[PDB]
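Asker: Dropping the structure in here first, questions after.
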Amino acid sequence: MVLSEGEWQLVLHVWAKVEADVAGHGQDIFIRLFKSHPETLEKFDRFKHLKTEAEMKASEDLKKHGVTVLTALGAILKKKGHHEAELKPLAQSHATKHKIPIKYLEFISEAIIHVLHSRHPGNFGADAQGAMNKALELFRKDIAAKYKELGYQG
Ligand code: HEM
């Protein structure tokens, strides 16, 4: 699949807002993910002990992790589709070291959309959300293709 320049512009416009506070967006996204799909928390040995949202918000390590994840996702989005190089190491670590099913990538994509919708309604209308969903589906499609090449079905 391919996004038009117009769709990329909608994606990058709202992402520019996210970049005004990466750490804050990272926390909301992971808390949303862990609360909506608790099973995903079991994949993080470093955070699986967190019991409440209060504990999650207070975790310095979780906040730092969120910045690392969003920064990588941002680098990929800014390539506007030409992200083959950025995807390689990401796909290998998540398929071989962390063992993350495509299903879980769908869950975090939902968390991202939810948080952007909550925080940036003025820059995340129907068209912009459609553009973001398309960019995330492209991301998941390409990561899935790499998973297969690497020998991981998940
Ligand atoms: C938006 C998609 C995602 C991106 C861009 C992303 C990015 C990253 C990055 C950059 C790291 C650190 C470097 C590395 O280990 O490769 C990381 C670590 C990790 N990711 Fe992801 N990730 C994504 C989705 C997920 C999902 C959905 C899970 C599973 C619920 C997951 C589980 C992990 C784990 C377990 C680690 C190691 C954390 C640690 O022990 O420090 N990731 N991810």
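Sequential numbering from 1, following the chain as shown.
Per deposition record, X-ray crystallography, 2.0 Å.
Using the three backbone atoms N, Cα and C, a Cβ is placed for every residue, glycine included.
Pasting the relevant annotations from Swiss-Prot:
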- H65: nitrite binding site (BINDING)
- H65: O2 binding site (BINDING)
- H94: heme b binding site (BINDING)
- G122 to A: In metmyoglobin (VARIANT)
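Tell me about the setting of these features in this model.
Answerer: Neighbour list (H65 (nitrite binding site), Cβ cut-off 8 Å, at least 6 residues apart, same chain): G26, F30, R46, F47.
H65 (nitrite binding site) falls within a helical segment according to DSSP.
Sequence-distant neighbours of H94 (heme b binding site): residues of the same chain at least 6 apart with a C-beta under 8 Å from its C-beta are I100, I143.
Other Cβ atoms within 10 Å of the Cβ of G122 (variant position), summed over all protein chains shown, number 9.
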